Amino acid sequence: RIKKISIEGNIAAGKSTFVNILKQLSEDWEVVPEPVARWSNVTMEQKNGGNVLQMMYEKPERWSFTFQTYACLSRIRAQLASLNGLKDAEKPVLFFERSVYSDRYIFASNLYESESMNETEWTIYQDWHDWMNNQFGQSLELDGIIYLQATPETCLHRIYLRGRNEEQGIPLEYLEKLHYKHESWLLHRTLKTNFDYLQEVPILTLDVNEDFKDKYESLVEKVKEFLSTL
Amino acid sequence: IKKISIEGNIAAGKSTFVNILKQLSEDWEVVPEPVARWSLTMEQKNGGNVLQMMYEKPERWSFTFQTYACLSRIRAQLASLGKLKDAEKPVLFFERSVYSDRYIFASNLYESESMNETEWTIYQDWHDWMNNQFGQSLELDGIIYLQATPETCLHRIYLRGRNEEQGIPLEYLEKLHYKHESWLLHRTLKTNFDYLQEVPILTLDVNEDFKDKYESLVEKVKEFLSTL
Ligand SMILES: CCCc1sc(-c2ccc(OC)c(O)c2)nc1CSc1nc(N)cc(N)n1
Ligand SMILES: CCCc1sc(-c2ccc(OC)c(O)c2)nc1CSc1nc(N)cc(N)n1
Ligand SMILES: O=c1ccn([C@@H]2O[C@H](COP(=O)(O)OP(=O)(O)O)[C@@H](O)[C@H]2O)c(=O)[nH]1
Ligand SMILES: O=c1ccn([C@@H]2O[C@H](COP(=O)(O)OP(=O)(O)O)[C@@H](O)[C@H]2O)c(=O)[nH]1
């Protein structure tokens, strides 16, 4: 009964600006922020996260599997907690900052194709992912995906314009890898998956390349008309 | 369905005690250890590879091994709890357990500096969640402790003649060995699953070879099951 709607987009695309924008417009609207976002900083799950995330930066081939499995286990559990945590709400909609699907099909597929996950590591990640998400049935199944499309140069700007010292090192090409994978999975709609319904699951695209903090009303209008189709 | 775990050190006899035990009743079934099936499919092949990695670089693959194994155990005990549909007094014998994984090996890799604090507390955090969402009912109704000396096990690894095992050093079979005693005799260890503090335990000296001679061992097993 509580509508799940994931927001998808490249690093610094604006996901979390938009999500905290929407949160304020409807008591019928809540947010689930992504844990790694949470971890990207300066509870045991934080201690562990900034750690693994710091270790991920310094030597990604050593740390990729662990960190993926922990970004995703941390998300699955954070997702379920907002469901049990919009009870009374007449038209419940909850917004996920990214998804188990972006965990596996953009980020863990990137690192694998970019050689930080050898094949044993990837088939284990993907096995572990299948088994855990066939075991939720349709608890965490998405009614919708809003794609916060932008450009990698606007994301590098946004990164340095966000000032996370550790995020300053991520180069454009990497951003360009994650751009290529979003384009293909969402906008182009081609990337395959092991999940049935994510082929017949509706997708909103939105150009966030211009600052939207003061001028976001059209973006919001899009979001709503979109939620009435779903 | 009743649930027992058969625990004990490497080549101590579990697979034997179990291949024997399952034969004595149509009301009895076994879930053999994932790790031992690796010792072919995406489990096998994912299982076979990392095991072999884990012998070469243990400080690099214990998290990954320790996650995959617990998973595959959780998997297999669940597709098995499957068996014993038409039985009056049905028992499933688990060849090791989710606590074996954690409080024997995964603790022992950490203490051995083959996983770090992050890894080791990430595994802990995941074990605690992966057992509480999908694994509530893999809950044991007792435990069976096959107790060989650190010494007995090493010869029984030679017997089996597994190549990569014949590299298991004696000193390894030793700490694994004082950690079973602690959890399952002295009850010197304490875990994070409280019903486990009130699970009964039957412990069997298995230094004497029972490949022909298991009757009185089985007698206490039958006896222990009759006290649940
Ligand atoms: C933006 C902080 C998280 C990081 S750090 C990082 C990374 C850093 C340095 C690297 O090489 C120097 C690299 O190959 C990856 N990639 C990432 C993206 S991996 C990822 N991020 C998420 N937010 C979620 C998820 N499931 N996976
Ligand atoms: C029995 C084969 C699996 C291995 S391999 C291994 C090992 C091999 C070489 C090592 O040093 C190079 C080492 O420190 C450990 N320990 C083990 C035991 S760790 C373990 N065993 C299980 N049966 C289950 C589980 N979760 N963990
Ligand atoms: O219209 C916008 C959207 C975002 N940002 C900035 O872009 C950076 C990244 O935004 P956000 O934290 O949402 O990124 P994400 O959650 O996607 O990493 C932040 O410093 C924002 O202040 C901006 O200036 N204008
Ligand atoms: O009482 C025994 C128990 C075992 N074995 C042999 O020792 C080897 C290893 O034992 P097992 O695999 O059963 O031990 P586990 O690791 O399963 O506890 C096998 O070849 C058995 O045939 C034996 O000769 N006598």
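For chain B, we keep the numbers from Swiss-Prot: what you see runs 21-59, 71-112, 114-260, in order.
Determined by X-ray crystallography, 2.1 Å, according to the entry header.
Quick reminder: no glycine exception, Cβ is built from N, Cα and C everywhere.
For B:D241 (ATP binding site), no same-chain residue lying six or more positions away in sequence has a CB closer than 8 A to its CB. Sequence annotations record features per position, and here Swiss-Prot assigns ATP binding site to B:28-36, B:188-192, B:240-242.
Under the DSSP three-state reduction, B:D133 (mutagenesis position) is assigned to helix. Its Cβ placed at the centre, B:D133 (mutagenesis position) has 24 other Cβ atoms within 10 Å. Among the features that Swiss-Prot reports, substrate binding site is placed at B:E53, B:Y86, B:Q97, B:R128, B:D133, B:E197.
In sequence order, B:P54, B:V55, B:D133 constitute the residues six or more apart from B:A100 (mutagenesis position) in its chain with CB-CB distances below 8 Å. What Swiss-Prot says about the mutagenesis result for B:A100 to V is this: Strongly increased catalytic efficiency towards deoxycytidine; when associated with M-104 and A-133.
A helical conformation is recorded for B:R104 (mutagenesis position) in the three-state DSSP classification. Listed in Swiss-Prot is the mutagenesis experiment B:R104 to L, annotated as follows: Strongly increased catalytic efficiency towards deoxythymidine; when associated with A-133.
Swiss-Prot gives this note for the published mutagenesis B:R104 to M: Strongly increased catalytic efficiency towards deoxycytidine; when associated with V-100 and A-133.
The local packing around B:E127 (active site, proton acceptor), expressed as other Cβ atoms within 10 Å of its Cβ over all shown chains, amounts to 24. The active site, proton acceptor annotation in Swiss-Prot covers B:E127.
As a published mutagenesis entry, B:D133 to A appears in Swiss-Prot alongside the note: Strongly increased catalytic efficiency towards deoxycytidine; when associated with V-100 and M-104. Strongly increased catalytic efficiency towards deoxythymidine; when associated with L-104.
The full span of the recorded substrate binding residues, B:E53, B:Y86, B:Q97, B:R128, B:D133, B:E197, taken as their largest Cα to Cα distance, is 21 Å.
The two recorded residues, B:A31 (ATP binding site) and B:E197 (substrate binding site), have Cα atoms 10 Å apart. B:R104 (mutagenesis position) and B:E53 (substrate binding site) have their C-alpha atoms 7 Å apart, to the nearest angstrom. Residues B:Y86, B:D133, taken from the recorded positions B:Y86, B:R104, B:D133, are distinguished by a CB atom under 6 angstroms from ligand 2. Taking the binding-site residues B:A31, B:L191 in turn, the residue surrounded by the fewest other Cβ atoms inside 10 Å of its Cβ turns out to be B:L191.
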